[PDB]
Structure formats: C-alpha cells, structure tokens
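A short worksheet on the structure shown next.
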Amino acid sequence: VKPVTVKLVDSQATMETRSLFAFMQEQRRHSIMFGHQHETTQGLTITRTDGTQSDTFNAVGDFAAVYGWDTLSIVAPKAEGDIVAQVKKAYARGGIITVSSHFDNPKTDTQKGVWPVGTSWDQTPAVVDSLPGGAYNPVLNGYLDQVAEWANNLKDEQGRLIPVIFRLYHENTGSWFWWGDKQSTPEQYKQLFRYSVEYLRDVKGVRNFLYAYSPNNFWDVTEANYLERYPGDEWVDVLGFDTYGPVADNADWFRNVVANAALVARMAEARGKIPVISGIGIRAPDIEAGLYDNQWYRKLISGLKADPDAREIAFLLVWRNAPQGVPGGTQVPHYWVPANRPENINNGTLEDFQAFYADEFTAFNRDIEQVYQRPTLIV
Ligand SMILES: OC[C@H]1O[C@@H](O[C@H]2[C@H](O)[C@H](O)[C@@H](O)O[C@@H]2CO)[C@@H](O)[C@@H](O)[C@@H]1O
Ligand code: NA
Ligand SMILES: [Zn+2]
C-alpha cells in the first residue's frame, strides 16, 4: 500500500484514524461494507453480550464489518451500557467502529420520568438554548466532556487510540429530535454541529474521530436540498443519510435509496469525503407488527451496486437486534438482521440475508484488510 494524501476535519488525527479514512476511500469503489448497530451487544441468538457473538455471525458465519454504537453507551446514565470492551474486541478483529449521538435534551434532561421527556425524542427545541450564551450550554458541554473523555481513553492493547466514525445530530431534516428542523433554523443547526466538533477536537483534544453527517433521505433529491443544513466541508469527513421505508410495495422507496446514495456519492467525490448510508431499514412499526419483506436485502444490494454512483458508498448500516423486542403488556419484535432461528428460516428472511452475504460486492469483517496501517500524508 503506497502513501495517499488525506484531508480530515481533524488535521491532527492519529495515523490509524487517517488510515481508516484512506481505507474507505479505496475500499468503497470495490465493495459495500455491512454495518450493524449493537452488532456484538444485542441479539436474538447470542448467549453473551461481551463482544464475541452476533446475530450476523450466527446467520452467515462472519461479523459485520462496521460496528455501530451510541452515546447512550458513553454519556451518563449510559442506558445502553458500556461498550469499551466490545469496541476493543471489534477493533482487534479489524472491524470499523461508528458511534451515533442520541443525546438527552439539554434543556429538559432534569425532568425525566415520563418518556420521552428529557431524551432525544423530547421535541422541545434545545438548539438555541444550548449554544454558547444559551442557558443550557453547560448541560450540552457535560455530554461532550464525557464523549471526549471516553474517546481520549479508548485504547487498544498497545496503548494506541482506536478510531471512531462519530456521527452527530442525525435525521436533522425531520423534527422528532430536539435538534431537528422545527427546532432550529438551518444556521442554528450548522452552528450546533460546528460548535460540537470544535469543542471535541479543540477544547477537549479528541484525535481519534472522523465526523459524519446524516440527514434523512430527500424525496426531491438535489444537492441544494442536502446542502441546506450541511455543516460544511471543514466540519464533515463522512457524508451519509438515514432512510426507513415500507415493508410492502417498496419499489419507489428503493429507487429513492439509490437516488440519495448516488447524490451523496457524487458530492463525496467532489468534496473529498466518504459517502455512506448511515442507517437504513424497514420502518420499525412494520417490523413491530410482525411484518417482513423476504427480498429486502437482495433488492438493496442489487439496486445499489447496479448504480454507478450509489455503488461507491463505503458502507450501509442497519439497526439493533433487540433481544426481547420493545414494549407493545406484550413485547413486539424490533430487529433488522434476520436471525438463525425458526421464524426467519420459515419466512424466507434468513435466506435473503444469506444471499446478501454471498453477493460479491458486500464486505463483512473478514473481507476487509489493511484498514489501519496504511501510510498517509497531509498537506
Ligand atoms: O438505540 C437508540 C434508539 O434507537 C431507536 O431506533 C431508531 C433510531 O433512533 C434512528 O431513528 C434510526 O436508526 O431508526 C431506528 C429504528 O427505528 C430504537 O431502537 C430505540 O428503542 C432506541 O432507544
Ligand atoms: Na461501495
Ligand atoms: Zn481501486
């Protein structure tokens, strides 16, 4: 592997972090990596949550290449539990780590009791009041302090920092989160993102992050629409989006997936970024109703890879496999990787996912190599 020049948001990022960026720049035009939230910490078929098992592995015999987790595992009260050990195991396997940010609401987080009050899903606008000068800026800062302390101590067995793709304030073109589009002007959102990156990088000294931006899919798929709340090329390494679609009659939605992926791919080439799909799935209500699409993964890979732009995404990530679903009283299913168990055998979804795995263009953990020791230069 010969040296390549990289330009990161953090001009002082570690060599392994720079290498990860270089890796994806190359890899992305040869495969699409499979990602999974809570890959080794949540599953329907795992017997340990210590980082050694996954539903993916039990289904196809390899782990996801990209391992997603969240600030819900970092910032107090760490509702999703610590992940340091499991991150380290993933990295030691040569996996890639990404962490999203379901931050509590800085304006209302003392008021927790009746969900969703005080959480990401508390729609009370908190952007204006959380920027410097705002009354709740110290509360936001406390979250960021905890993210920085975690990152700054996230080290492998040799004492070297583990790179993370840190994704901030996602799905911001909708209004279900407190940083969303009813909660901020575009400028206020951009300031929230830039303030936060600067705080982590410059105030707290984080050196092992790449920064990802990911709005929702657009139905009017234009660069100008993506740019409206885009933080800017100085603030983003990874151009993503999230999209959740219907379980049935979904051809239009799949064309829209491909169109958004093509857009971010073209923008990423022009801007020196990595394009990804940071979160994609059948919408949770459909899965919770017991519904399924047993061609979903086959439609996904075939649509993406046929398109000359969309195929250039580095990875796509699907959400967590909740071991006991979510409350429906009863529990209802809440998972995205088909499990190796009677329900998914019988409904054809396990077969679908195994075909996705077998596809030449998908890459799972053993399919990626030389991720972190690639030589790089910076200007
Ligand atoms: O792990 C955090 C919560 O994730 C939710 O899942 C959402 C997620 O918030 C994003 O909107 C997106 O990736 O789509 C996901 C599935 O709808 C749920 O899993 C919650 O139970 C979690 O607290
Ligand atoms: Na690709
Ligand atoms: Zn190549």
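Chain A residue numbers are taken from Swiss-Prot; in order, the displayed residues are 42-369, 372-422.
Keep in mind that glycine also has a Cβ here, set from the backbone N, Cα and C atoms.
What Swiss-Prot lists as active site, proton donor is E212, and the listing cites a curator's inference. The substrate binding site feature in Swiss-Prot is assigned to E121, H143, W162, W217, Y285, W360, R361, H377. Among the mutagenesis results in Swiss-Prot, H143 to A has the note: Very low mannanase activity against both mannans and mannooligosaccharides. The residue drawn here is the original one. For the mutagenesis experiment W156 to A, the note given by Swiss-Prot reads: Similar to the wild-type. Under its mutagenesis annotations, Swiss-Prot gives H211 to A the following note: Causes a 100- and 700-fold decrease in mannanase activity against carob galactomannans and mannotetraose, respectively, but only a 6-fold reduction in mannanase activity against 2,4-DNPM. For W217 to A, Swiss-Prot lists a mutagenesis experiment annotated as follows: Lack of mannanase activity against both mannotriose and mannotetraose. Here Swiss-Prot notes a mutagenesis experiment, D278 to E, with the remark: Retains significant activity against mannotetraose and azo-carob galactomannan. While the structure shown retains the original residue, Swiss-Prot records the mutagenesis experiment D283 to A with this note: Retains significant activity against mannotetraose and azo-carob galactomannan. Lack of activity against all substrates; when associated with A-320. Listed in Swiss-Prot is the mutagenesis experiment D283 to E, annotated as follows: Retains significant activity against mannotetraose and azo-carob galactomannan. According to Swiss-Prot, the mutagenesis experiment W360 to A carries this note: Lack of activity against all substrates. For the published mutagenesis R361 to A, Swiss-Prot gives the following note: Strong decrease of mannanase activity against oligosaccharides, while the reduction in the rate of polysaccharide hydrolysis is more modest. Strong decrease of mannanase activity and not able to distinguish between mannose and glucose units; when associated with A-377.
Mapped onto this structure are the features recorded in Swiss-Prot.
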residue	record	CB count, 10 Å
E121	substrate binding site	18
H143	mutagenesis position	16
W156	mutagenesis position	9
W162	substrate binding site	14
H211	mutagenesis position	24
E212	active site, proton donor	23
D278	mutagenesis position	26
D283	mutagenesis position	23
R361	mutagenesis position	21
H377	substrate binding site	19
Candidates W217, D278, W360 (mutagenesis positions) - the one closest to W162 (substrate binding site) by CA: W217
For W156 (mutagenesis position), the one of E121, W217, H377 that lies nearest, given that the recorded positions are compared by Cα: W217
Extent of the substrate binding site in Å [max Cα distance among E121, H143, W162, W217, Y285, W360, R361, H377]: 22
Greatest C-beta neighbour count within 10 angstroms, which of the recorded positions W217, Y285, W360: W360
Neighbouring recorded positions, C-alpha within 10 angstroms of the residue listed as 'active site, proton donor' - of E121, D278, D283, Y285, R361, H377: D283
Euclidean Cα distance (Å) for gap endpoints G372 and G369, 2 residues missing: 6
Cα-Cα distance linking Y285 (substrate binding site) and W360 (mutagenesis position), given in Å to the nearest integer: 10
